[PDB]
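The structure under discussion appears below in the form of structure tokens.
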Amino acid sequence: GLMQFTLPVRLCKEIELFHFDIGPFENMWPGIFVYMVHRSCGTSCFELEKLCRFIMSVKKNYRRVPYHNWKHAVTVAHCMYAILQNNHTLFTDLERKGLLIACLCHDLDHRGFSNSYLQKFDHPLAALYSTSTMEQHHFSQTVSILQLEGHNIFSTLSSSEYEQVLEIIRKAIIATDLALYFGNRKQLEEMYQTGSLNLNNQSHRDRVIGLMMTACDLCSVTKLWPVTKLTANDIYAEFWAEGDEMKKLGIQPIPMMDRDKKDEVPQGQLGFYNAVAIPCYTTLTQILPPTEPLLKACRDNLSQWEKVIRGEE
Ligand SMILES: Cc1cc(=O)c(-c2ccnn2-c2ccccc2)nn1-c1cccc(OC(F)(F)F)c1
Ligand SMILES: [Mg+2]
Ligand SMILES: [Zn+2]
């Protein structure tokens, strides 16, 4: 009850900032997550015994892949923590509960391969889930873990609040399918500009939470340059492995995934920043002004990639 998580001074201060890196000490990440739940939601919203057991089962169901791993899960949860803490009064109690858990669970049992590779491989999951293949699997894995004995962290919610929070988590995890991001942001851009955007309109909130999920999911591009640059290695380690597996199916992979075309990564990063990341954080800053530091950090990293091409690094 009166058992608070407390971080060392540097972490206590820096965890509040959007560009916080959770560090290389894996055994501190569960504590970092509980700390964020306690401060973002309250010391009462989850039973610590059940939360701790849920966290360790979620950890166990992330794989030993270069990028789509347990560290990514906690990193994405921290970006969501930073957004919720900088927008105190905009979100309900259930939303704050749902979204931290959604971010922690959003890539459960990821194998480091895209929806495209599963379909071309003809993986069983592609027959079970025709669109947002891995994202439907991630939500399925979340419900499975919630249903383990002693793992239902929502047990003390009413029946309607329980159905609401599982609905929040489902939409939040589906929204991390980047194929859905393009149309979601376009609609939000139209609604903001025409002035029709209404946060009391449930379908509008859903769209805003989807954009928050894209923003947290892509947040490696909002870190200090050395973190962004070193995370890019892990991201491209998976892309190149997938490229290898495409060549084994007798398919030339797109340049993004071809380890022979390593030279084209810097220009590939420019396209991603300009087509995905900058537009994402721009629209997010328009709807939620206090998230502006994510856009500023993203712009700084675009400028660093431009310097890489110009041979200045
Ligand atoms: C090429 C590229 C470079 C990157 O740096 C990143 C990236 C930065 C942060 N996260 N993240 C990321 C996100 C999903 C999976 C793996 C990594 N993403 N892409 C990327 C990924 C999927 C589709 C895609 O084409 C699209 F979006 F245009 F359809 C582009
Ligand atoms: Mg994902
Ligand atoms: Zn992710």
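For chain A, we keep the numbers from Swiss-Prot: what you see runs 724-1036, in order.
Per the header: X-ray crystallography, 2.0 Å.
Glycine too: its Cβ is placed from the backbone N, Cα and C atoms.
The active site, proton donor feature in Swiss-Prot is assigned to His791; the stated evidence is similarity to another entry. Within 10 Å of the C-beta atom of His791 (active site, proton donor) sit 21 other C-beta atoms, taking all shown protein chains into account.
Under the DSSP three-state reduction, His791 (active site, proton donor) is assigned to coil, being neither helix nor strand. Taken from Swiss-Prot, the feature 3',5'-cyclic GMP binding site covers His791, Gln992.
According to its DSSP assignment, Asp830 (mutagenesis position) is coil. Sequence-distant neighbours of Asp830 (mutagenesis position): residues of the same chain at least 6 apart with a C-beta under 8 Å from its C-beta are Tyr785, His791, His795, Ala796, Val799, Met857, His861, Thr899. The divalent metal cation 1 binding site annotation in Swiss-Prot covers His795, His829, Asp830, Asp940 and rests on experimental evidence.
Under its mutagenesis entries, Swiss-Prot includes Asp830 to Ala with the note: Loss of activity and of zinc binding.
For the published mutagenesis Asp830 to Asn, Swiss-Prot gives the following note: Reduces activity 1000-fold.
The annotation divalent metal cation 2 binding site is assigned in Swiss-Prot to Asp830.
Ligand 3 lies under 6 Å from the Cβ of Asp830, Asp940, out of the recorded positions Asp830, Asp940, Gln992. In sequence order, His791, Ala796, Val799, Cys826, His833, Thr899 are the residues of the same chain, not among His795, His829, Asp830, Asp940, whose CB sits within 8 A of the CB centroid for the divalent metal cation 1 site. A separation of roughly 16 Å, to the nearest angstrom, links the Cα atoms of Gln992 (3',5'-cyclic GMP binding site) and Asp940 (divalent metal cation 1 binding site).
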